[PDB]
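> Below: one structure in structure tokens.
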Amino acid sequence: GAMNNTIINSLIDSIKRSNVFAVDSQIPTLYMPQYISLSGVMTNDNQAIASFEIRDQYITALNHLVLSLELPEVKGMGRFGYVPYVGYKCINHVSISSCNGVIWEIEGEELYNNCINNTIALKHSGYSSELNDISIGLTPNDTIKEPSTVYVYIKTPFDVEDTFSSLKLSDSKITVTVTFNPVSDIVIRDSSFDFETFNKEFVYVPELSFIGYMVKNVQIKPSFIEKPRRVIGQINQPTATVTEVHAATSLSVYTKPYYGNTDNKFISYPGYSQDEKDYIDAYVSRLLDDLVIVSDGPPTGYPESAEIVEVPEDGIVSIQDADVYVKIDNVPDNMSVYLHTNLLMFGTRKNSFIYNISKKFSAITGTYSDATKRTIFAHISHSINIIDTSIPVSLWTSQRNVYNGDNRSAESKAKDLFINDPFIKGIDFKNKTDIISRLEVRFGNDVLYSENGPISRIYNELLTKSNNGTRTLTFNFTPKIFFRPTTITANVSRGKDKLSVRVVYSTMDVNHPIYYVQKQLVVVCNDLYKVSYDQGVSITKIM
Amino acid sequence: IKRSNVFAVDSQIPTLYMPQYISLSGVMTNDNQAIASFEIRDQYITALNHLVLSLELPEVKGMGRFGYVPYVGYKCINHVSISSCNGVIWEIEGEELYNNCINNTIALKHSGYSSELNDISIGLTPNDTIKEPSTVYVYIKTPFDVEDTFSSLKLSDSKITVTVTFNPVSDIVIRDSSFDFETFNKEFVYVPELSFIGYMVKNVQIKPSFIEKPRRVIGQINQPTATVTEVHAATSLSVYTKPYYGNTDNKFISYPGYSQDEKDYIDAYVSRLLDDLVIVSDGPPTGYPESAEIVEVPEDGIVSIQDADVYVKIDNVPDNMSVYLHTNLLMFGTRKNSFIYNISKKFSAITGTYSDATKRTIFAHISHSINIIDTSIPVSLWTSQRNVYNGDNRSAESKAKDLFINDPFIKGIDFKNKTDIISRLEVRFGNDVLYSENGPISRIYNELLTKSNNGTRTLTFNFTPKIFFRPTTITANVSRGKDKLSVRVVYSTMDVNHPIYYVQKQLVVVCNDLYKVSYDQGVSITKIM
Amino acid sequence: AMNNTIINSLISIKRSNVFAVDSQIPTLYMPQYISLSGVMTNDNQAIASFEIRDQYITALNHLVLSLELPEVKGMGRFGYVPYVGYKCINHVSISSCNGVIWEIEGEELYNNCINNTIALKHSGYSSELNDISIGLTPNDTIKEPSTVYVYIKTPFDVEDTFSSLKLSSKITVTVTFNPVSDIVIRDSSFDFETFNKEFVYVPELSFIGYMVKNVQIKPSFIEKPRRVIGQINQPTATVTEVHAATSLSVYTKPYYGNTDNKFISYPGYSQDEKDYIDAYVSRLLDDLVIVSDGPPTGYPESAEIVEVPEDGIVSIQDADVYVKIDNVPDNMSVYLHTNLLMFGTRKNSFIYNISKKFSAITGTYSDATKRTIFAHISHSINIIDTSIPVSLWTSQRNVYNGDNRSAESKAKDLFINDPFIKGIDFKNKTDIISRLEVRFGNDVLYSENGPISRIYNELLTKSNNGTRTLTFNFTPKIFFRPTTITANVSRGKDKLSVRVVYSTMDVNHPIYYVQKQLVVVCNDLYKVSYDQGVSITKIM
Ligand SMILES: CO[C@H]1/C=C/O[C@@]2(C)Oc3c(C)c(O)c4c(O)c(c(C=O)c(O)c4c3C2=O)NC(=O)/C(C)=C\C=C\[C@H](C)[C@H](O)[C@@H](C)[C@@H](O)[C@@H](C)[C@H](OC(C)=O)[C@@H]1C
């Protein structure tokens, strides 16, 4: 009939077989879930702290923590926008504690790092054109940003195996403490924007939600938990050490820039569009206003240090060895095409190598609009990279620079934006440039691991199915929750009770502004702890 | 110390079976609605799962604009029911099957999601091919696929009939007035074929199982309440809104085609308006209603429509011609001295260049505040009785390009289901409040838990692993009157002078009831009470 | 707080605890990422051998082969194929002293990793690697050196530590490489001769090694793929000695032996169907619409370049082309190449003209750059057009000249030798199989008129690029003995014969002349025995 004759004959007994077509439906523990939202207590210590107390005889267990934030209406003048995934960037520290002490705690960046592969959680935290594009206010009562609510998923080890991994409450008081980063960190604004009044008026409005469970005759057994510990190395130092490492499941290593020496102001920002090309295109777009000028006679409004050359009939302008081809259509007979040959320049010695941003352009084509009296650029051939877009304005106009540096117009310089994102990694905005040439992890005196390529990041990205991973050394390949995690055992007597991380940073040119971007080595260690439920919830470090 | 082996495992010998992909041609019936019945009866088909319904879409020849709805295959389905001689084993509404498959990109692509199918193609001559014939595959996700062979529907000499009820072709087609739909509806016939993975099991040992059956309840038009009666054991409860376009002719100004992003919907609308928004003509433009206020753009370039300023600068405009702006392209007002919702006011800057060769304006950059809601307003609502103004001040040429959209699975008030119209949700089990929220936190949880971008306000009661465990359900007490689920929503406030305020709403409540699958004297399901 | 309706609903029967679990102490082990430099050997194919022998290393899984791509300096156009790393691989074989434990063909490893976005990105998928870069001076850098990571997906990764290859024995991983010609897209201007001579594969094999204290090894099962390629254009292929098979995949591949592998256009990193079409349209437009003072020069005598009338419409037979270019100088006129690319087998029969595939062309002439800037193009160009090798236009079969493009355009043509191309087009869109018949022995096992098996393969594996696959194993892997198709040697039921029916094409269309190759992949079941070293045995 429907089944083929070759199949029926292949089947139509003497061996014991496991049933793959039916299963015994196990009766589970009698419970009832409920989404519970709580309003917290706001404190200033002058850091914003929100405390949420969970105490109920019927809330037997809980997991899936979601912190909601009410972002206010932003009215006034100037340019303003929120950082991508604003909600995650608001968080400085989170700590779930009982009367016996801290059960679990995470740093704001580490929670984000754990949620970087969760697209849904990142969207909920605030990732829209309404929130992340840089909006402009024209009148003191003009609405720059409309009020919005963001949802931050606080990923905890209690979510791993849903009900099985859930934090149990043996009639104990659980307090979730959320420490907030200053509003400066989550905002991208210009000089025109009245940040002084904004910082004063802004208040974090949080609300903690969780899936609560009412369990009838709960049978609680002890469990294991992984607690992260980050160690930040000294400025520009290629070393960091994690002390008292006794039982670790993993070890992550990454870099962070230190923009302390700068005013955190940058020439361009793409907004909601976060691709590498989007960052580059925004920078090229900002420079082009001053790079190619259509004026009657030499252009005015530029510093005396600026060297603006008229484009010859051949269209090619020679800035040293570099050739720039500039051809603009429909230019009035009374006007000429001009090129800024030193828009942004850097040097350490008077007659040495020069890093000129104008030299990074090979071809510029467009058409002059008589109606709008502005140039409309068609095709741009350049060698502008993600690093160029990531240079603070301070480094161009620094003491180390023998030249003026920023030879842009006053109009362009006014459009510069303050970026204080607390979760920037590497030396560029997209964390593209791998400044670690070699990594060395020493457990005591002996070398635990060494690599010349980011093969540990490659394994991290592959194993966790993440497109943005870190150089991570995983020690636990055992199933979580149902097994005691596999940890690196420490020998205190032999001095093997600390993890020392040493990197070999890539050498950069002294005449390139990015050389002066201070680096910081971050080392994260996931320590194993045992969750005991005898006389309340309590954790103990595995040693 | 006793240790569990994590490096080796005893390879258990499974039940001796043989899978086979079986395709069946059904029986078409009509009354007034199309029905396809597929009978599965074979002594060797021991079990089955993974139902796939294929559809042969015909060649579309003639004149006018035509296109299929995205994921056309899923939109064709009105209802699906897997039944035995003892009765219905499982059944789902067309929309609910789509809702369950919205997170499956592969299943959505197979159902028909291409530029060849979803972009709006145009026919010029009565024998011009608008759309080429194509075959679409609709994955009928059933609870028998959850744990593959373990969850599969067992037969054993019993007859299984899969009944597929189809929505009218009107629902799956986007067309203009120029297209001869009358002839198309008459000529169109659904050509289905049901495929499934059949299993021939040697000495099958069948044990009873559990199944979740969805039940949707649709509220009255503009009623913020809906009640699901006889709830005894429910695994989940979903709540969402749907627009009712009965008061309209289902015609819309623009559609983006295959490109389905929010920006794509907006860009298509801006593109359609721009033809009438900025006019380059010798003297005042003609062909517009008397209600239209087309103002000549001054040397300054700025045209002031009340408080709103529009900057219009078009290059290479001939000396005999002038630049004009339609200051009231689309407007709405309940009263003569109320707020006015003007679409022309939603534009801040328009720049372009007039082409002498093609005698048309080529727009370069447009600065506007157009949203997804604007693109989702039916043309009928602009020209409604509530409007003291004309409403649609567009040209006859533009109005002719309007498209009929009858997608049966539209949610909320906009085409992208962006705008949340529920301000407060109240769920009652019997008469006592089971759940209440002021924020879409149940939806945020639904999206997080399912790893989905398009979720609903869902109340999940079952957090226990499926198939291997009896699902955790909300227990009912008939004596205490707790044998029903009543949903009440508070709709979000909007200004009466906005045309979207007049979009009729319908509250949809879906309840997943628990049933026990018994295999004694044939396949039969029993409601858990 | 918990609602009053809930507390009353709760506040004899054996219940399984879903809120707490006994934390089982696992086998004492220690993982370590181990990287090894191999031994390079040399139709003089590159072979890399990696020997794994260590007393500490007890088991291994997750093989990742890294490759150091060198700096590419010189003149001309050059670029790497998308997912370059996977394309480099010709064959991989994990073997012991007892023989081959597991082996896969380069294409099959890629086919298994086509649904893994992370693994495909790591192998080399960037604008830096896949976009076609141009060198101007003999010392100009075309491509900067880069490292690519190829994830060698093996059955030892399925259930992590449980599925891992135990070697408590010397394990040798042998990686055979495809020639550099296969992984490179270049023009005639590029000195490939010197590049092929200078290029050397620089591999390094990484794996997650495990040091297990008192390992308890039990036997396991493994699926080994076997591909059979049919004779050129033959619609039949047979896989012999089929005794226990878990699956059977069937697909088509183009054979470009009769061609010089040169193509008119390539989109680079942008790999969408529209990207492939847009690149082709962009390349043709340079010669399709010409703005010149008098008739255009530099084209063959065979070319028919007609001046566009005041009306704007040029009639190439039944087909009408609307061409209107703005700001054209007073001394110049708009011209249209009416036979840019044409094909026919008879002098006065059907003509496949690429110029006929255009309905409207609009743009503006730039006086500054002296070139036309195209705004909107209305055409009927498909993925197949972009996939036609240049050889076929200028073939002996063609009565006409064929390639009526300028010498400038013809110079820009690129050699594409990608080893993992499927179907007849670059995006594997066109379905050329009309019917599929699979026979086990002499009896028909499966038959289909539609790609319902491909639909099931795509659905079940959650892949957007699947093949016509017959799966026999729906049983959980590693923890169960896989369900296989049983053979009957006496009845002569020990082979799988695949017969297809290709949908025939128009002989006046150049794509008809693209050679086909039927590919049939069979996954045979093998038993992994650990008695006196690692060894595999075919289930019969
Ligand atoms: C993470 O989950 C693990 C917890 C282990 O630790 C324990 C203590 O907790 C268990 C729980 C909570 C179960 O639900 C089990 C289960 O359902 C089993 C088997 C019986 O092997 C089990 O042995 C367990 C089992 C444990 O040992 N399945 C069955 O009997 C049936 C009727 C079918 C099984 C089908 C396949 C073959 C199975 O799904 C496989 C593909 C894996 O997914 C599982 C083995 C899980 O391994 C992993 C690595 O994912 C484990 C359940």
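Please read every residue number as a count from 1 along the shown chain.
According to its header, the structure was obtained by X-ray crystallography, 3.2 Å.
Cβ atoms here come from the backbone N, Cα and C positions, even for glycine.
According to Swiss-Prot, the record shows the following:
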MUTAGEN   C:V21 to F (Swiss-Prot position 24)  Confers 35% resistance to rifampicin
MUTAGEN   C:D22 to V (Swiss-Prot position 25)  Confers 45% resistance to rifampicin
MUTAGEN   C:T236 to M (Swiss-Prot position 243)  Confers 30% resistance to rifampicin
MUTAGEN   C:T504 to A (Swiss-Prot position 511)  Confers 35% resistance to rifampicin
MUTAGEN   C:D506 to G (Swiss-Prot position 513)  Induces the protein to polymerize into flat, purely hexagonal sheets instead of the curved hexagonal/pentagonal coats that are normally seen on the surface of IV membranes
> Looking at the mutagenesis positions C:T236, C:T504, C:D506, whose Cα is closest in space to that of C:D22 (mutagenesis position)?
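For C:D22 (mutagenesis position), the spatially nearest of the mutagenesis positions is C:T236.
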> List the residues of the same chain that sit at least 6 positions away from C:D506 (mutagenesis position) in sequence and have their Cβ under 8 Å from its Cβ, in sequence order, or write 'none'.
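Listed in sequence order, they are C:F350, C:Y352, C:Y512.
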> Would you kindly determine which mutagenesis positions in the set C:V21, C:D22, C:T236, C:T504, C:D506 have their Cβ under 8 angstroms from any Cβ of chain A, listing them in sequence order or replying 'none'?
C:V21, C:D22
> Give me the Cα-Cα distance between C:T236 (mutagenesis position) and C:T504 (mutagenesis position), rounded to a whole Å.
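That comes out at 16 Å between the alpha carbons.
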> Could you round the CA separation between C:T504 (mutagenesis position) and C:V21 (mutagenesis position) to a whole angstrom and send it over?
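Just about 62 Å between their Cα atoms.
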> In the structure shown, which of the mutagenesis positions C:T236, C:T504 has the fewest Cβ neighbours within 10 Å?
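Among the mutagenesis positions C:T236, C:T504, the lowest count of other Cβ atoms within 10 Å belongs to C:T504.
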> Between C:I11 and C:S12 there are 4 residues with no coordinates. Please give the Cα separation in whole Å.
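End-to-end across the missing region, Cα to Cα: 16 Å.
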> Rank the mutagenesis positions C:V21, C:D22 by how many other Cβ atoms lie within 10 Å of each Cβ and give me the one with the fewest.
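Sparsest of the mutagenesis positions C:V21, C:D22 by Cβ contacts within 10 Å: C:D22.
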> Gap of 3 residues, C:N42 to C:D43: Cα distance in Å, to the nearest whole number?
8
> Which three-state DSSP class does C:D22 (mutagenesis position) fall into?
coil
